Amino acid sequence: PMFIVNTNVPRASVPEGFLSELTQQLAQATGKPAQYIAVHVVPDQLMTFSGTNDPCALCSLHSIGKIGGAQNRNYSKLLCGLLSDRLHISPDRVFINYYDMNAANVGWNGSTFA
Amino acid sequence: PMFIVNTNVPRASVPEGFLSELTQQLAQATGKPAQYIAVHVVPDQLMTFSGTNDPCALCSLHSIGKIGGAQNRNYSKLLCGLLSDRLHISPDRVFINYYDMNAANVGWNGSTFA
Amino acid sequence: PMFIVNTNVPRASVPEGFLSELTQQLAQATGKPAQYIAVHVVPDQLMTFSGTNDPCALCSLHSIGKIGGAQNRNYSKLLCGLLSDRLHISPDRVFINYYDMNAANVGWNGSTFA
C-alpha cells in the first residue's frame, strides 16, 4: 500500500516520526507487511477547501486488495483521527480517495505484482 | 469534488484570488455545493510536455458523479479557458484526467459518503 | 501518456536531460508520438518506503490504451532501469501505478479525446 497526504499545514508542524507512525498504523490496519508500505507527505501546499485556506488535507490510499465498503469506513475513522490529532486538521476538511489496484497495474522491482 | 493543477509556471504568476475563482466556477459547472470543493495548485514544477519546457499543466478532477462523455468536454472547455486566461498556458499543453469516484471510496469527516 | 515521478532524491541529483530521456523512452515503449507525452519529476519529497528514508520513488503512468499485464511488466523493467541508472534508486524501492484512461476521461486542447 501507498499513502499520500497533501496539506496546507506547514512543514514545521509535521511531527518528527509522523511517517514512521503512519507506516506502522497502515501495516496494522491493512494487515500488510511494512516492507511494502510507502508514505508520502506533502506540506506547505497552496490549497483551499470550501473556498478557505484553513488547514485541510487531500489524501490517497492505493492498495492491492483490502479496499471496499467496510474497510474504507475503518480507514477513514483511523486516518481522519490521526490527521486531526497530529496535524490539527478538522476531519471535515479532509478527503481520502481509496483505490483498489489490480496487481497487474502495480510495478515494483522491475516487474509487476501479478 | 477536487481539482489539482500541476504546472511549471512560477508561483508569482498565479493571480491573487485564483483558488477562490476555481472554487466558484467548479461549483457552478458541476452543480455541487462549494462547501465540498477542494482546489490544489502546484506551481514551479519540473515538467515537459511534447518534449519541451514551455508553460504546461497536468490536472486532475475527481467527483462523485457528474463525470461523463459530454460533461467532460464542457469541463475541459471551461478549465482550459481559465488556465489560458489566468496562467497563460496554451490549451494544447494542458492534460486533465477525469475520475468518477464511487461514494464508498471517498472518505471525509471520519466516514465515507456511501 | 503522462509519467509522474515523486522521489526523496534531492533536486541537484536529477541530471539535465532526464525529462527528455523519459520522453524518448516512453514514446518508443508505448508507440505514442512524443507530442502527446508529458513528464513530471518531483524531487526533495518527504517519503518513506518500507519505513526508511533511503532513496525511493512513487510513479504513475497514465495512458489511453497500451496498458496491460505484459506491457506493464516491460514498462516496469525499462523505467526502473532508468531510475536506477540516473537517480541511483534501487528498483525494489520504486512503485509504479499504471492507469488505462478512457478517451472520454482525458481532456486536452479545450475538449476530450472522445
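Using Swiss-Prot numbers, chain A covers 2-115, in order.
Here the Cβ of each residue, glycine as well, is placed from N, Cα and C on the backbone.
If you take the C-beta of A:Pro2 (mutagenesis position) and look for same-chain residues 6 or more apart in sequence within under 8 angstroms, you find A:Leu27, A:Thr31, A:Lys33, A:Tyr37, A:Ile38, A:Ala39, A:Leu62, A:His63, A:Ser64, A:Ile65, A:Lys67. In the three-state DSSP scheme, A:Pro2 (mutagenesis position) is classed as coil. One mutagenesis experiment catalogued in Swiss-Prot, A:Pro2 to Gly, is accompanied by this note: Loss of tautomerase activity, reduced activation of intracellular signaling pathways, and reduced interaction with CXCR2 and COPS5.
The active site, proton acceptor annotation in Swiss-Prot covers A:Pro2.
DSSP assigns A:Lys33 (substrate binding site) to coil in the three-state reduction, placing it in neither a helix nor a strand. The number of other CB atoms found within 10 A of the CB of A:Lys33 (substrate binding site), across every protein chain shown, is 16. If you look up Swiss-Prot, you'll see A:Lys33, A:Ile65, A:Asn98 marked as substrate binding site.
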Recorded positions, contacting chain B; criterion Cβ under 8 Å; candidates A:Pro2, A:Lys33, A:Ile65: none
Maximum Cα-Cα separation in Å among residues A:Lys33, A:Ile65, A:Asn98, which the record lists as binding substrate: 19
C-beta crowding around A:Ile65 (substrate binding site), within 10 angstroms: 20
